[PDB]
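Visitor: This is the structure I have questions about; it appears just below.
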Amino acid sequence: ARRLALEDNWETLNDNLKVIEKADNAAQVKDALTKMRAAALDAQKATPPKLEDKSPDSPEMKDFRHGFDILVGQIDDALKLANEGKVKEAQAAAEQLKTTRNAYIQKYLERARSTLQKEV
Amino acid sequence: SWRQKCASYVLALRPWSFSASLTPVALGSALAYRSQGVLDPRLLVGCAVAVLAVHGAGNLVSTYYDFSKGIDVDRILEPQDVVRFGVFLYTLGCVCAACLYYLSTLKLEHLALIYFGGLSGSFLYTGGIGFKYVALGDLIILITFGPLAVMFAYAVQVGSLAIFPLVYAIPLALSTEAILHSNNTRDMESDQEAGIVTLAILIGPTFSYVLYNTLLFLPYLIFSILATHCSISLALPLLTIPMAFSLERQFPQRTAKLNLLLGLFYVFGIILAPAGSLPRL
Amino acid sequence: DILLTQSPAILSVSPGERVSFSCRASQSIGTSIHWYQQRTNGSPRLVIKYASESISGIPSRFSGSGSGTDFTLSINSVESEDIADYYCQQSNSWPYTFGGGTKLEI
Amino acid sequence: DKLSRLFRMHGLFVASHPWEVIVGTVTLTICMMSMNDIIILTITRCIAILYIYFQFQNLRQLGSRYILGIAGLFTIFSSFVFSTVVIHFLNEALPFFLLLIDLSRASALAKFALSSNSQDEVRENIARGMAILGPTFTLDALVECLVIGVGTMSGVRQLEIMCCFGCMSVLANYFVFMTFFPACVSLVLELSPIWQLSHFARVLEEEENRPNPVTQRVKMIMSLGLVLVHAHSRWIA
Amino acid sequence: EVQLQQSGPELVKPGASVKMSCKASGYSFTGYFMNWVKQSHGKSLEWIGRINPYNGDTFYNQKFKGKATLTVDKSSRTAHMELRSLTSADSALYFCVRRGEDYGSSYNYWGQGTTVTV
Ligand SMILES: CC(C)CCC[C@@H](C)[C@H]1CC[C@H]2[C@H]3CC=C4C[C@@H](OC(=O)CCC(=O)O)CC[C@]4(C)[C@H]3CC[C@]12C
Ligand SMILES: CC(C)CCC[C@@H](C)[C@H]1CC[C@H]2[C@H]3CC=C4C[C@@H](OC(=O)CCC(=O)O)CC[C@]4(C)[C@H]3CC[C@]12C
Ligand SMILES: CC(C)CCC[C@@H](C)[C@H]1CC[C@H]2[C@H]3CC=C4C[C@@H](OC(=O)CCC(=O)O)CC[C@]4(C)[C@H]3CC[C@]12C
Ligand SMILES: CC(C)CCC[C@@H](C)[C@H]1CC[C@H]2[C@H]3CC=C4C[C@@H](OC(=O)CCC(=O)O)CC[C@]4(C)[C@H]3CC[C@]12C
Ligand SMILES: CC(C)CCC[C@@H](C)[C@H]1CC[C@H]2[C@H]3CC=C4C[C@@H](OC(=O)CCC(=O)O)CC[C@]4(C)[C@H]3CC[C@]12C
Ligand SMILES: CC(C)CCC[C@@H](C)[C@H]1CC[C@H]2[C@H]3CC=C4C[C@@H](OC(=O)CCC(=O)O)CC[C@]4(C)[C@H]3CC[C@]12C
């Protein structure tokens, strides 16, 4: 189930990004960010298959955790930015979320998924 | 030199080749030994080579299709080397079959019926499938090549055909499908982008996950039935189930290895069974 | 495209002395190189295949060496029939790319 | 090269003289005919008609009437000649017959003829089609007949009958395609130039009518093996 | 003894199309691939592509995907290449080249050179 769950989380992350991009109301985005919180926190536990032979006190694991921390940081920023009904700045925060995602997360995720399938 | 072509002889093998070719023959001879009580060393090697040859010759039919898009060891390969090697392998198979006929006591009409009809009956309905529908037409080859190898091996030893050797070879037939399906799973995006169609692409991501588990966990239910109802000796393949759970969690080197262990314990189950404890023997 | 490079552009030699070229690849291409010799107004003519294995019909002075990334073709005693352009080709990944060319001189 | 020329000559000969060859064929069939467990049949007859309909619905995609009309007229005569021979060597046998009928090669040779542009050119197209589809079909009709034929020596009665129907199916199916069909497809297009299949077919034909070499070489070895099995089983044993 | 006889020099105008023939004689024509190499001015060999003579399954170089399309004539043992939409840059020798007889050989048999001029 790990690679399958990973793929689902990733796809639902794109789905959330797209519904945020096409949203017109507040409460949807207010729930979307908490779903992103949940999805990110679930994926945080999901360790990469590429970094299994090494202990969790390695620089790469701290970088991976920091990458996820700066994702959720921007989600928290989006919460406190969009809770008063302003969605344009939350959209801009989501656009910057894409940049940091592609910077670390997506590069790493597209590596972990690739690694996981190869073993099985 | 010989090594530069020894590296060419890996072209007719797939990860599921051992489980489809050699495990059936080993099971069939074990059945023959358990049923009749006399086993022949020579006929075992003949069967082992005769089955591998026909398998390899069939793999090169699929290899030739990989020159279409440019999907294709570290040498420049041309479409003459494939044809020359497939012809050679199949001829080797037929020569082994002829020697088996001469040594054994099986009737020629039945040996031909199995060998040319069953094992070599693949070639009849492939050639027209195209490079897209190879993997889809391969399930049908693996379903039938497994049990017929067991019967071929059994019949050559004993001297007449039976019906139970097909029934005993269902677990090994399913375990090979697990390898093929698991291999088709990881090549989903690449095959989809290249225009290729497999089962895993047709059914989807989650139904593949259900099918993989079905194919993985059925053999253990069949062995669980056979263990308690027929013979306690035949519970020996159930010592691998912690590996099957690990494979179900991490979701084909591991699958291919699990099959080898399952097959080995299954054969050692058939051998160690008490006299007249298994059905139809 | 695995970019190949070569290091004298024009090599000035004398008859009898040993010579050496250097087809240094960009990536690791295993042991897959091929040295062709093209004379004036002619076609390429294979000399060494896969960096060391000589071709039946070629004079024994042509000897290849090296593996991994750096490869070297060497001739021991040049004659009037060795004044030509020498290209190296990788057959590892597709498309196959040739070198630049190393010209001889007296 | 040598065989292609021979099948060319046959194709052109049959294509040039439709009326005489079809009369001769039918007259021969008249001279032949008029001279003198449910569950298994159910599943076989359920799958066979599905296979036939799949093939017809595959043919439907081309978007032309004459291809269906010609493919239909091949089936009837093949089914008729099979009925003649199966009566002479003796309703329930059709499920196995309709699995061994080859409508793809019947359609292909018609598509070759439909890409013509003039009444003279049709015959030459039939000949050119025949040269490509002659050897490829002859080898398959040889192998499949020998392979099904090995089951008629086994011992099991159901299998000995089911295989006999298969052999007589393949032969009667082949004979029609060689003799009757090219004349028929010539004559239909003769008596009727509103057939547009040029620009699509003229590229794909010469690539499609090429099987796998690794298969086609193995079929000759299998053919050569089965001949010894038969020859040894009949005469020497 | 395999030889790959090739067509003569071709003078053309910009925007035209040209066709070159490599009449492969001495072996089983449909067994091996038929590659193509372009030697431009300045002596720089570039791989155009290949063609399987049995099917006609081509496989081009990404640089030469548009303006070079290989065809085959199985009847007369002749491999073709059609250069479309020519310019001043396409004046070059073009070789047809196939592999050695046995496995694990590199390209021994080259053609002779079709001196195209624009
Ligand atoms: C599986 C396919 C290829 C069909 C098999 C066809 C057989 C009916 C043929 C193949 C070779 C034949 C011959 C194999 C060897 C024997 C013994 C031979 O004479 C000997 O005593 C020599 C024995 C020896 O020392 O090898 C004469 C022919 C004969 C009867 C033949 C028996 C029938 C055989 C096995
Ligand atoms: C044990 C025996 C009796 C089972 C019968 C085996 C074959 C008759 C079956 C197995 C898979 C089949 C089919 C699976 C799906 C395709 C697509 C089908 O039609 C197309 O879409 C044309 C595409 C193409 O072939 O290029 C023709 C080929 C093929 C492989 C079919 C041809 C007949 C096949 C080979
Ligand atoms: C499965 C077996 C029984 C037959 C498989 C091969 C035949 C379908 C083909 C191969 C070449 C054919 C031709 C061989 C030579 C004759 C004589 C000749 O007849 C003429 O037209 C007269 C001479 C001329 O003007 O060309 C040409 C066609 C014909 C009838 C053909 C008869 C059928 C043949 C034997
Ligand atoms: C009936 C008795 C008394 C005489 C036996 C004669 C025939 C049944 C034999 C003679 C030569 C045979 C061959 C003639 C040519 C064809 C096609 C030939 O070429 C191919 O199809 C190869 C594959 C390809 O090119 O695609 C392979 C053998 C075959 C099937 C054979 C069919 C049966 C033939 C006509
Ligand atoms: C070399 C070329 C000419 C192709 C050879 C293929 C067939 C023309 C031959 C090979 C063996 C033949 C026979 C195989 C076994 C017999 C048994 C025979 O007896 C019965 O089945 C019972 C009915 C009766 O008494 O005749 C009927 C003909 C039949 C099926 C024959 C059908 C045609 C077969 C398949
Ligand atoms: C597309 C495919 C799947 C349909 C064509 C394949 C059939 C020709 C095959 C498939 C399985 C075969 C067998 C199905 C079960 C029976 C009964 C079976 O049991 C016996 O009668 C034993 C006799 C003995 O002990 O010798 C023997 C084989 C037989 C006749 C066979 C008849 C022909 C069958 C249906």
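Each position is counted from 1, following the chain as shown.
So how was this one determined? The header says electron microscopy, 3.2 Å.
The backbone N, Cα and C atoms fix where each Cβ goes, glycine too.
So Swiss-Prot lists these for the protein:
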- D:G63 to R (Swiss-Prot position 87): Abolishes sterol-mediated interaction with INSIG1, and no ubiquitination nor degradation (MUTAGEN)
Visitor: Within 10 Å of the Cβ of D:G63 (mutagenesis position), how many other Cβ atoms can you find? Include all protein chains, please.
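Guide: The answer is 8.
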Visitor: Tell me, by DSSP, whether D:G63 (mutagenesis position) is helix, strand or coil?
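Guide: Once the DSSP labels are grouped into three classes, D:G63 (mutagenesis position) ends up as coil.
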Visitor: Ignoring the 25 unmodelled residues, how many Å lie between the Cα of D:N36 and the Cα of D:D37?
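Guide: Those two Cα atoms are 30 Å from each other.
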Visitor: Just to be sure I understand the break: D:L90 and D:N91 bracket 7 unmodelled residues, and I want the straight-line distance between their C-alpha atoms in Å.
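Guide: Cα of D:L90 to Cα of D:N91, across the missing 7: 12 Å.
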Visitor: Note that 7 residues are unmodelled after D:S192 and before D:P193; then state the distance between the two Cα atoms in Å, as a whole number.
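Guide: Taking the Cα atoms on either side of the gap gives 8 Å.
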